[PDB]
Amino acid sequence: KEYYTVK
Amino acid sequence: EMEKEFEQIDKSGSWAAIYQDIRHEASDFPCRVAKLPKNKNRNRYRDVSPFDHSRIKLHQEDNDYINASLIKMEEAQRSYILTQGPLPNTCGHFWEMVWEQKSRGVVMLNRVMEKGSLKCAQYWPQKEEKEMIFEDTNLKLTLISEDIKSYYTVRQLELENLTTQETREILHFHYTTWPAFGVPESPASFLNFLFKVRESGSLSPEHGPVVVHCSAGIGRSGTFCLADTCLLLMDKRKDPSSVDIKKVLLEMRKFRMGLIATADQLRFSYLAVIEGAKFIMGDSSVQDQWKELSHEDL
């Protein structure tokens, strides 16, 4: 997602 | 006694409360090098970076950046390197780090594929006869043997320095059943794995720090190093009641952000340090029960 905290 | 503290948190149910409390208290340092644009493609995640002050530095003249942190537990007397799962372009830097830092073991806690999302590049060879050659960093990597197990695999590798012809043996400890943001099947399977790593000598101080990695190098890798470090302190201090896991985790977080990713991973850490204390207290033979309990045969 490229972001470690995803949705 | 830490055993009491755990049963309180459970009955009370304040695990996420304790957890969020630690995010709030965790250190926060600059990450300038990680945020340089030339280094954009060397990071797997945009919100996970090494602090400038503990980042590992490649001994190459061009660009010395790799997303890896040196976690130097002064009291416990053990250093770890935590890093992200290598990217397709950083595999050569990974092994350059392993060589320059004189590591002897690598602990890998994730799988190359995990729920359809590629969380790591295939950076070690799977067949003896197809060895990898990293030309940018001048290293050759050969699989020599493996010992497959029901939930982990130990590989033996030869890392050759093409420049000097020198060679070294590297032990690869791959834990294959630990889901992202998840926890090991049991404290036993975990501790059996930890103690396998311990017995190999990879954690000895005659060697460079062991390299530990998962997808981002903070969540599962965090749980692993917290447990080993707490078990070390209980032994060095000579009292199991001594260790405050929250105080130890906060110490580690001075060296890399985000260690331990879920409230349930924090709980498993208490659980695992509580179980492992049996061994530290003198019950040498609980170790053989962990091996039995883990089903490492199948």
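Residues displayed in chain B correspond, in order, to Swiss-Prot positions 2-299.
Header says: X-ray crystallography, 2.3 Å.
For all residues, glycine too, the Cβ spot is worked out from N, Cα and C.
According to its DSSP assignment, B:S50 (mutagenesis position) is coil. The annotation that Swiss-Prot gives for the mutagenesis experiment B:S50 to A or D reads: No phosphorylation.
The annotation that Swiss-Prot gives for the mutagenesis experiment B:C215 to S reads: Catalytically inactive mutant; abolishes sulfhydration. Classification of B:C215 (mutagenesis position) by DSSP places it in coil, neither helical nor stranded. For B:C215 (mutagenesis position), the same-chain residues that are 6 or more apart in sequence and have a Cβ closer than 8 Å to its Cβ are B:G86, B:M109, B:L110, B:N111, B:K120, B:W179, B:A181, B:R221, B:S222.
According to Swiss-Prot, the feature active site, phosphocysteine intermediate maps to B:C215.
Listed in sequence order, the residues of the same chain lying 6 or more apart from B:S50 (mutagenesis position) and placing their CB within less than 8 Å of its CB are B:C32, B:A35, B:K36, B:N44, B:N68, B:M258.
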